[PDB]
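Colleague: Before I ask anything, here is the structure I am working with.
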There are 2 protein chains.
Amino acid sequence: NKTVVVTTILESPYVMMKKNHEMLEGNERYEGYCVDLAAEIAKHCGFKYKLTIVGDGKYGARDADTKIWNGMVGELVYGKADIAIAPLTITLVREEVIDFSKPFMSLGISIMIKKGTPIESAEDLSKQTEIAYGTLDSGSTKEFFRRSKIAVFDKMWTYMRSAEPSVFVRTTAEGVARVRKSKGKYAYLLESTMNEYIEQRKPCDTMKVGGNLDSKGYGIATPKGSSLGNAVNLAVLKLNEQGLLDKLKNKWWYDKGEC
Amino acid sequence: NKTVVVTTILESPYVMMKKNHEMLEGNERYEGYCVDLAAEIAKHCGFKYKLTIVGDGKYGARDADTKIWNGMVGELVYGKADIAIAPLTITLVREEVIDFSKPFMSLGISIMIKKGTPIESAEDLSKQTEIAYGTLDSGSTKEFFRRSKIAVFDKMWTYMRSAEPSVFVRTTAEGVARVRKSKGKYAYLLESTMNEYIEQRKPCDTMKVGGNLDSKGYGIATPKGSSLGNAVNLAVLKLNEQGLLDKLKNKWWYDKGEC
Ligand SMILES: N[C@@H](Cn1c2c(c(=O)[nH]c1=O)CCC2)C(=O)O
Ligand SMILES: N[C@@H](Cn1c2c(c(=O)[nH]c1=O)CCC2)C(=O)O
């Protein structure tokens, strides 16, 4: 009945503007894993949709003072969008305010190092300072450390807040560039699937090391109580059971791997 | 207000009767990952509960003719139980009739072989018949092959239905015993976490080989629309974010590993 407003965020390889986007229009201007996923969900559910980019460039958190939700979660909470399709982590605080489909992708926080860096685990990082390490300055990865009550991760958080120069980065691109240019003196903590994607990108100078720090999942989000939630969740399960989600990851991660 | 009726199934290491169960009573007669998980969920949600064992020993499927749901899913569908806490796979057909929490455990179908068996992948199995291979005769693993439209898995299903003697087993214990006694001539297809658990059990003669065939998750189930669903889902997310689910797996899988 009404075109579905999808909120998403520019982040390779999930959503990217095509090289020739200036000659294109509407949803066709974009490409990537989430662009393909959105089309698949829309096809299965039978709805038309419009891809829009989240205004504040955030995933979703609530300001402790104003109690206002930002990011894509906020767009859903305040009715600015009907669905969020992005690498959005399912978390308890977000679950309380919006609906989430079952996971369409599994991941965990992981360590990205420049090849040759003498680090094999989070415990290794926590015990030293010569090799700096940090996370994005917004998002679930940062929140994991900030809220952790596990000794090793809490120590890492205390290290991150007090380390100089700042170990935080504004974007994935910045984090990756920092690892690449720091001669092994910076390790980036990020979600495993992003680590995996970057490991297959030229100059092929990074790698994922150690096991993941946690086990989470990305889910499609809708406003709490939205009648679209049920259908979208069944669509995700259908796509997974058909093997289409695995094919989608292979397409954007490995089929054209550069290493 | 009312004691919550939990339905579960005997399956190591999820639910097992304690060695001294005859001297015990109620929930204390049982031990295992799901017994611990049920206690944790009940603690977080603030409810009292009773562990009961599913009468028909099945997880949950709908008879094509009678349209009746069996297993733990059926107990929920027909109101015989309030919640199912077991290694129950989240699937589309089940999702349509009952509510599921987000996954508390991730897994995928995998291959279990006797050490020394010349098999490294499902494709390897599909191309031959000397080494027989099968699944449980009920459940999601069998259903994966029966419903698959992927060439390799459909070929494997056609092989399973026509292979002699029957390659199907009634229980995990039977499947494991068959692998152990078949001198490398039987490979068992089962959920990865069970494969991992068995690999750390004496006689230490089995091993998990190749990558998983799919990526799924186990979820806590409740009757559709149950007011208990929300709280239970938040409890699962809370336990995961606290690191308790990882600790629980380590406790029942590796802390006392025998290999
Ligand atoms: N998934 C997180 C957002 N996020 C993302 C990446 C990461 O490494 N860390 C992180 O917090 C890469 C893609 C998105 C959220 O939902 O806040
Ligand atoms: N999880 C499946 C049940 N199930 C289980 C195991 C397996 O290897 N295969 C399988 O189908 C081991 C534990 C339970 C379902 O929900 O039907």
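Sequence positions for chain B are given in Swiss-Prot numbering; the residues included correspond to 413-528, 652-794, in order.
Positions of Cβ are set from backbone N, Cα and C atoms, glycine also.
Feature table excerpt (Swiss-Prot):
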- B:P499, B:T501, B:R506, B:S675, B:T676, B:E726: L-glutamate binding site (BINDING)
- B:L504 to Y: Promotes dimerization. Strongly reduced desensitization (MUTAGEN)
- B:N775 to D: Increases rate of desensitization (MUTAGEN)
Colleague: Helix, strand or coil: which one is B:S675 (L-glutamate binding site) in, per DSSP?
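Modeller: In the DSSP reduction, B:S675 (L-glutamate binding site) maps to helix.
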Colleague: Let me make sure I understand the span of the L-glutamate site: among B:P499, B:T501, B:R506, B:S675, B:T676, B:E726, what is the greatest distance between any two Cα atoms, in Å?
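Modeller: Pairwise Cα check on B:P499, B:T501, B:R506, B:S675, B:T676, B:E726 gives a maximum of 18 Å.
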Colleague: Check the recorded positions B:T501, B:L504, B:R506, B:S675, B:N775 for any whose Cβ is under 6 angstroms from an atom of ligand 2, and report them in sequence order.
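Modeller: Those recorded positions that pass the cut-off, since their Cβ is under 6 Å from ligand 2, are B:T501, B:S675.
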Colleague: Whole-number answer please: how many Å between the C-alpha atoms of B:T676 (L-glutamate binding site) and B:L504 (mutagenesis position)?
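Modeller: The Cα atom of B:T676 (L-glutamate binding site) is 14 Å away from the Cα atom of B:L504 (mutagenesis position).
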Colleague: Would you list the recorded positions among B:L504, B:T676, B:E726 that come within less than 8 Å, Cβ to Cβ, of chain A, in the order they occur in the sequence, writing 'none' if nothing qualifies?
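Modeller: Contact set vs A: B:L504.
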Colleague: Write down the Cα-Cα distance for B:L504 (mutagenesis position) and B:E726 (L-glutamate binding site), rounded and given in Å.
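Modeller: Their Cα atoms are separated by 18 Å.
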Colleague: I need the neighbours of the L-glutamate site defined by B:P499, B:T501, B:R506, B:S675, B:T676, B:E726. Which other residues of that chain put their C-beta within 8 angstroms of the C-beta centroid, in sequence order?
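Modeller: The answer, listed by sequence position, is B:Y471, B:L500, B:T503, B:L519, B:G674, B:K751, B:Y753.
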Colleague: Sorry to bug you, but what's the C-alpha spacing from B:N775 (mutagenesis position) to B:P499 (L-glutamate binding site), rounded to the closest Å?
Modeller: 16
Colleague: Would you identify the secondary structure of B:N775 (mutagenesis position) according to DSSP, in three states?
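Modeller: In the DSSP reduction, B:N775 (mutagenesis position) maps to helix.
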Colleague: Could you find out if DSSP has B:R506 (L-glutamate binding site) as helix, strand or coil?
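Modeller: In the DSSP reduction, B:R506 (L-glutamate binding site) maps to helix.
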Colleague: Restricting to the chain of B:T501 (L-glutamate binding site) and a gap of 6 or more, list residues whose Cβ falls under 8 Å of its Cβ, or answer none.
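Modeller: Looking at Cβ-Cβ distances below 8 Å from B:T501 (L-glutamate binding site), excluding near sequence neighbours, one finds B:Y471, B:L519, B:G674, B:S675, B:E726, B:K751, B:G752, B:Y753, B:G754.
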Colleague: Return only the integer: C-alpha distance in Å from B:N775 (mutagenesis position) to B:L504 (mutagenesis position).
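Modeller: Cα-Cα, rounded: 23 Å.
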